[PDB]
Amino acid sequence: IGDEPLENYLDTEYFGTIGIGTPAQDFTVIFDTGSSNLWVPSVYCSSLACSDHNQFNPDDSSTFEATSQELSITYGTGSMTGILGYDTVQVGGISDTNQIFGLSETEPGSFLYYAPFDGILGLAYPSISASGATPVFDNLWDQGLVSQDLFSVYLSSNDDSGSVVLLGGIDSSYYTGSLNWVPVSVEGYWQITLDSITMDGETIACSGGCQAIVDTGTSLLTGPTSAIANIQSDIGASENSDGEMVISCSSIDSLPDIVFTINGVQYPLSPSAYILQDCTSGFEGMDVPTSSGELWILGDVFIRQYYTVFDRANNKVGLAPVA
Ligand SMILES: CC(C)CN(C[C@@H](O)[C@H](Cc1ccccc1)NC(=O)O[C@H]1CCOC1)S(=O)(=O)c1ccc(N)cc1
């Protein structure tokens, strides 16, 4: 069983350290349940974002094996191109030998330049991995490096220490109640069916069901712009001159929970969770069209409230309230 600590960066990004190569070269990577590729910047990249992050040097690793396979990924924000290679990845105390990963050759755009993390370690299904690159957790399981084909994620609140990805294990010290299991609706992302979103017993969005993904790599709770617009109005958030969805901090103590019904079970978010305070809305409009319909994204705003188990043995997501 492997424990990967995550840094909680301003309740917005959760990344941990990995080592690649022999001897290990260290990188910070987002542990991203909304994608499936592992990649880090490399010495082959001249993009600005590569220049201000750690760059992998295959020349200094005695276990690196080159390939001729190219890689390209487009994220919601950010993108990269590169080349695939094999090396040993140290993650969560596990020696992930023979791991294919992307060595970046381009990383355009400001987002990756200003981001504190070097790269991305995707934790979703192989079917959405660019160039069919074996995801890290698939390689761990293939090699028998975890005994149970699952991992769990605890994301801390209030910029606290303690966030972890637990590879091959479930730890009930991080939750209370009993885990409820949600079947994966479409294997790709960790995609599930949402039944409804309610507030004070009234349906405010997702009437008749909607598709959502559970995504550690997304900070906010996002949905189709139309539905989110109604939600913002429902809670009293309005856009600023600066484009910020401003909300009165007084409403944290007066507003009711917003309740997500998933596989028939109610998962409330208190206003303390869906209002960010330092006050702005934890909801964001973002349109994600797919074969299954527009995807909602249950990002860190949601996951901070529910210890989440990602079970590849039976293709289910488990949820329970955080301790
Ligand atoms: C660390 C990155 C990866 C963060 N992204 C989250 C990832 O989980 C992201 C979620 C997503 C899925 C499908 C459509 C759109 C977005 N996956 C993603 O695009 O996967 C790629 C490869 C497979 O299919 C598409 S983000 O959305 O770019 C993002 C960027 C900046 C902010 N402030 C918030 C979110």
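Residue numbering for chain A follows Swiss-Prot; the residues present correspond to positions 60-337, 341-385, in that order.
So how was this one determined? The header says X-ray crystallography, 2.0 Å.
Cβ from N, Cα, C; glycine included.
Among the mutagenesis results in Swiss-Prot, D91 to A has the note: Loss of activity. The residue drawn here is the original one. Taken residue by residue with DSSP, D91 (mutagenesis position) is part of a strand. Every protein chain considered, the tally of other Cβ atoms within 10 Å of the Cβ of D91 (mutagenesis position) stands at 24.
Summarising the annotation, Swiss-Prot assigns active site to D91 (among others) and lists experimental evidence as the type of evidence.
Sequence-distant neighbours of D274 (active site) (same chain, 6+ apart, CB under 8 A from its CB) are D91, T92, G93, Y248, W249, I359, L360, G361. Taken from Swiss-Prot, the feature active site applies to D274 (among others), supported by experimental evidence.
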